[PDB]
Structure formats: structure tokens, C-alpha cells
Amino acid sequence: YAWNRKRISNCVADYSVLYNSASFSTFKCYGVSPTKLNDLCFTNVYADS
Amino acid sequence: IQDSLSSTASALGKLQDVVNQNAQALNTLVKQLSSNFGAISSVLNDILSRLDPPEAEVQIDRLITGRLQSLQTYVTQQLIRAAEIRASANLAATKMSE
């Protein structure tokens, strides 16, 4: 109910490590495939925990 | 007649309308390339660069259907207009001959 929102911007993101991290039980991507995340540029990323 | 042609501009409206109609049809056909048609994006490269083939195929098919429909509409309109222009050309040839 009080989910925390963090801003990620002005950096380089290596999603390959996150995808390969087996510690994540569920890794579902909807608007973009996980594999392609390493070859894309985004205006800004929101991380909600 | 020389003075009338030099002064008035709406004399050749018959040809100007044909030119305008063709240009407008081409413009509409080109603008139709910017429609999502329900896909996530209207850019084929963007679609291909964000999803794996199995998920991309759906958006690609939506775009294919939309653009195929646009082309069919344009070609049918062009066929009808070409028939009209052929009738006009036959009339012009008869007028010349007679």
C-alpha cells in the first residue's frame, strides 16, 4: 500500500546480469523481451519495490 | 483567347483537378504508414527491435493487414479513376478525329 518508487536515469544498465541471476523466481516482461533489453535506450526507468 | 489564358487561372481546372486528386491519393497512402492499426508501434523496425519473433509476429501481422487494406483501397480508387480518364481520352480522340 506504500510501495516505494525509485528513479533510474543517466546510467548504463546491464540487464543480462539480472536475467541470468537465478535468484529471481519470476521474470516477466510485457512491452519488451528480456533478451533485447541490452540493445535498447530508454528515456528513464522507474523501479517500484 | 490568348489574353484570357494569360489572365484567368481557373481555365485549366480540369487538368488541375486530376493532378490534385492523384497527389492527394498518394499523400493519403503515404500517411497510412503512420497508423498503429492496433499494434504497439507503427514502426516495423521498432517492433522488431523490442520483441522476440513469437511475440513480434502478432504486431507485424496487424501492421501487414492494415497496410494491405490501405494498398487495396488505393489501387481500387486508382483503377476507377483510370477508367474515368480513359473515357475522357476516348472522347478527346473522337473530338480530334472529327
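Here chain A follows Swiss-Prot for its numbers: 351-399, in order, are the residues you see.
Determination method: electron microscopy, 2.9 Å.
Keep in mind that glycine also has a Cβ here, set from the backbone N, Cα and C atoms.
In sequence order, A:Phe374, A:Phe377 constitute the residues six or more apart from A:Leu368 (variant position) in its chain with CB-CB distances below 8 Å. Listed in Swiss-Prot is the natural variant A:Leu368 to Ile, annotated as follows: In strain: Omicron/XBB.1.5, Omicron/EG.5.1.
For the recorded site, A:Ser371 (variant position), the DSSP three-state label reads coil. What Swiss-Prot notes for the natural variant A:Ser371 to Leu is this: In strain: Omicron/BA.1.
On its own chain, A:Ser371 (variant position) has no residue at least 6 apart in sequence with a Cβ closer than 8 Å to its own Cβ. Listed in Swiss-Prot as a natural variant, A:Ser371 to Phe is described as follows: In strain: Omicron/BA.2, Omicron/BA.2.12.1, Omicron/BA.2.75, Omicron/BA.4, Omicron/BA.5, Omicron/BQ.1.1, Omicron/XBB.1.5, Omicron/EG.5.1.
Natural variation at this site is recorded by Swiss-Prot as A:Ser373 to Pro, annotated: In strain: Omicron/BA.1, Omicron/BA.2, Omicron/BA.2.12.1, Omicron/BA.2.75, Omicron/BA.4, Omicron/BA.5, Omicron/BQ.1.1, Omicron/XBB.1.5, Omicron/EG.5.1.
Remark: A:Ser375 (variant position) has no non-local neighbours by Cβ distance under 8 Å and separation of at least 6 in sequence. Record note (Swiss-Prot) on the natural variant A:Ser375 to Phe: In strain: Omicron/BA.1, Omicron/BA.2, Omicron/BA.2.12.1, Omicron/BA.2.75, Omicron/BA.4, Omicron/BA.5, Omicron/BQ.1.1, Omicron/XBB.1.5, Omicron/EG.5.1.
Among the natural variants that Swiss-Prot reports, A:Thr376 to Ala is described with the note: In strain: Omicron/BA.2, Omicron/BA.2.12.1, Omicron/BA.4, Omicron/BA.5, Omicron/BQ.1.1, Omicron/XBB.1.5, Omicron/EG.5.1. According to its DSSP assignment, A:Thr376 (variant position) is coil.
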